[PDB]
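S.K.: Let me give you the structure first, and then I'll get to my questions.
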Amino acid sequence: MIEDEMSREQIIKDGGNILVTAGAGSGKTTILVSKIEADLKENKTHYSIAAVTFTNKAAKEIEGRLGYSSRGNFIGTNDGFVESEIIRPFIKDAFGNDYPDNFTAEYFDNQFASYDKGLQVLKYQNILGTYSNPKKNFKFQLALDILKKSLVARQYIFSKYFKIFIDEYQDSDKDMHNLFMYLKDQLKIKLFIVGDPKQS
Amino acid sequence: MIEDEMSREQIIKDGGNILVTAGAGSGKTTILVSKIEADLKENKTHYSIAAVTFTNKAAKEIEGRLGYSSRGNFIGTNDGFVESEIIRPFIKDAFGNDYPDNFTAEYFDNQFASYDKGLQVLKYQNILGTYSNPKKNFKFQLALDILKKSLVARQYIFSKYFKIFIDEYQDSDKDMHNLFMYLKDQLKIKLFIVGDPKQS
Amino acid sequence: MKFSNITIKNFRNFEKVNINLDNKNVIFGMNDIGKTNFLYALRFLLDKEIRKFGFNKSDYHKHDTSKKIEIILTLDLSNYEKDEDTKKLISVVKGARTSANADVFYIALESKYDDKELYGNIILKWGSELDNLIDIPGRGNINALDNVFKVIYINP
Amino acid sequence: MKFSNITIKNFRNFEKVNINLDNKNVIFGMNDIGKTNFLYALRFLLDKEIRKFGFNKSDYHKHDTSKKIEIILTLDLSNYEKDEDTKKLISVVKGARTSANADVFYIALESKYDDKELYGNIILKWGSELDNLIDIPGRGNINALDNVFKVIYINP
Ligand SMILES: Nc1ncnc2c1ncn2[C@@H]1O[C@H](COP(=O)(O)OP(=O)(O)OP(=O)(O)O)[C@@H](O)[C@H]1O
Ligand SMILES: Nc1ncnc2c1ncn2[C@@H]1O[C@H](COP(=O)(O)OP(=O)(O)OP(=O)(O)O)[C@@H](O)[C@H]1O
Ligand SMILES: [Mg+2]
Ligand SMILES: [Mg+2]
């Protein structure tokens, strides 16, 4: 049945942590839709997935290929995943009752590169900026501090999702790698990573 | 029978503008809730009334004395009435979609005392401050400006609200008087003003 | 003030049917052609006792349950003065009217089938444009469409 | 994980009744004393087909219809590890839990009578503290409590 269906049988029947180092093109999207459909067919329980992309039209095409379901699965970007599932329900739980609940995501005006100063901007000015250096993220370090401080957020992430589908892993910082290793190692979540190494 | 029932027929069955020369307190709350329950008894159409107070203790005391009403009658403070009835449903229809919908009143940091720097910090920083002059109202001036600007806000408060019951008029600014005169002269809303004998 | 249009998509025997309306509408036709499925499209839109049971498999076009049931009603609203019913509509809506489009209104119904719970949930919307239809707000069993319209159904 | 308590206020033949529970509950008593009015308080809370019709005049204590019907149920949730039903509750709720009160949960029901439209609307709530119970989110005819609990009512 040659190497393509042999790699398909190796990538469907294995339910562990899968690291994919593919090339340019050659159908990452259709093998993602087939792996997501095989995982949703195989799981009988109440658990859920989080398809994470970098561009929202590809997640819109993935949701158009899949359809409508009532299992509460998340399809979207990384910024929408951190903004909906991490920061906004648990920002009052992690940093006390004096911190505000709602915020507007605007990282184009503030360029402060300090941690406690960024906490003072998100306390006082009620905006969510970013660091001046492009290798560091204020938002993903804030998500790491929310999952380090709060107990309810770890219980929600461990109860809700069983497999996080990450697309385009190569344009990611070390804070996203530390947050995904914190989600994989400490919370025992099976992680799915695709992407092509190098190739600009 | 006789002049007591004739005086009760005069002071209960009024339909126009009411201005009673009575002092502050001394049983004005009981005749105010009697006028409110007589106006709720005498009305059979789809219209609704409004009640404006200052403190939340008299607001929950009035809410304890009425109980439950299903006609959409609003009882609250002036800033909550302006925020939840004038500002929030009509800022997107008056000044475009660049201004945010949800907002919090945090005046403990910004002490800006001009209208132009106030509108550019609602444009940029998306927060509202307070004037250095304590006899000012930025929110009531904004409500008067977007009631002058929007057509559907005038259509909604002409279609819904019938009378406004005002408490504690002795400590008020001229901008609230200008906005209540703007509601009085054009959009045909009666006024119920209590006051003071002299000074106090 | 005045009804103007109804657009029925993917319902029981209507695939995409647009009907201009008025006040005092009289519908007629043959036997088994869809006269009382037109009136059930008005009962599912505007009456709560029909709408509280949801949609079945047989409420979809040719038993398909992969299309979206969409029933949109257009109101005219050109006479704000002298008509009490325009004030009755405008005093409940409060937040989806626009002053540039103040002489049209839309009340829409959407439904997508679940095919796990075996249930078609009905989501109602209004707006003043056909894009940006916000959801009708409601608490419990009661939304704000039931505060405006009362539907009397007569059948001997 | 475990049921703990139910507090029934201003219902049919219960004025203010607090009952400690567990899993595997058995109720007994005389005739015309209210055993079947205990089980309809669980049908109005946790089942949607009873909840969709609201409350009548006869569901209130001594036909008063000026008191508020309130039914509050308490869940234990002390065993997050080894139990799957704790994760089935926690994965739907997502924002009403607090780390100071992570091992208690409350599901409440309020109802106040209209006495113009002659109807009792039912508003459900959850939280982890008895003060600041937010409303259950929901779209259409479905809220998020229906994704957790399924009630099987057996009566010969
Ligand atoms: N889900 C469905 N899929 C396909 N066809 C359907 C569906 N539901 C109803 N129909 C069709 O719609 C018609 C229903 O008849 P209906 O009662 O609406 O007609 P009518 O014009 O009111 O009749 P009459 O004049 O005899 O009172 C039938 O032809 C039936 O086959
Ligand atoms: N709204 C109400 N207000 C006051 N009393 C009420 C109300 N509704 C019911 N009751 C009373 O509750 C009782 C209803 O009896 P019910 O059927 O609950 O008894 P039971 O214990 O289940 O009986 P059995 O064991 O014989 O089946 C009657 O005494 C009736 O008068
Ligand atoms: Mg017919
Ligand atoms: Mg019984």
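Method of determination (from the header): electron microscopy, 2.8 Å.
Keep in mind that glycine also has a Cβ here, set from the backbone N, Cα and C atoms.
Features from Swiss-Prot:
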BINDING   D:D32, D:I33, D:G34, D:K35, D:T36  ATP binding site
MUTAGEN   D:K35 to A  Retains endonuclease activity
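Help me see these features in their spatial surroundings.
M.R.: For the recorded site, D:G34 (ATP binding site), the DSSP three-state label reads coil.
Sequence-distant neighbours of D:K35 (mutagenesis position) (same chain, six or more apart, CB under 8 Å from its CB) are D:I27, D:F28, D:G29, listed in sequence order.
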S.K.: With an 8 Å cut-off on Cβ-Cβ distance and a minimum sequence separation of at least 6, pull the same-chain contacts of D:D32 (ATP binding site), or say none.
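M.R.: In sequence order, no residue meets the Cβ cut-off.
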S.K.: I need the neighbours of the ATP site defined by D:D32, D:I33, D:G34, D:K35, D:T36. Which other residues of that chain put their C-beta within 8 angstroms of the C-beta centroid, in sequence order?
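M.R.: The answer, listed by sequence position, is D:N13, D:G29, D:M30, D:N31, D:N37, D:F38.
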S.K.: Of D:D32, D:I33, D:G34, D:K35, listed as recorded positions, which ones have a Cβ less than 6 Å away from ligand 4?
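M.R.: The ones that qualify, in sequence order, are D:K35.
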S.K.: When a 10 Å sphere is centred on the Cβ of D:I33 (ATP binding site), how many other Cβ atoms does it contain?
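M.R.: Other Cβ atoms found within 10 Å: 10.
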S.K.: Applying a 10 Å Cβ distance cut-off over all chains shown, what neighbour count does D:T36 (ATP binding site) have?
M.R.: 10
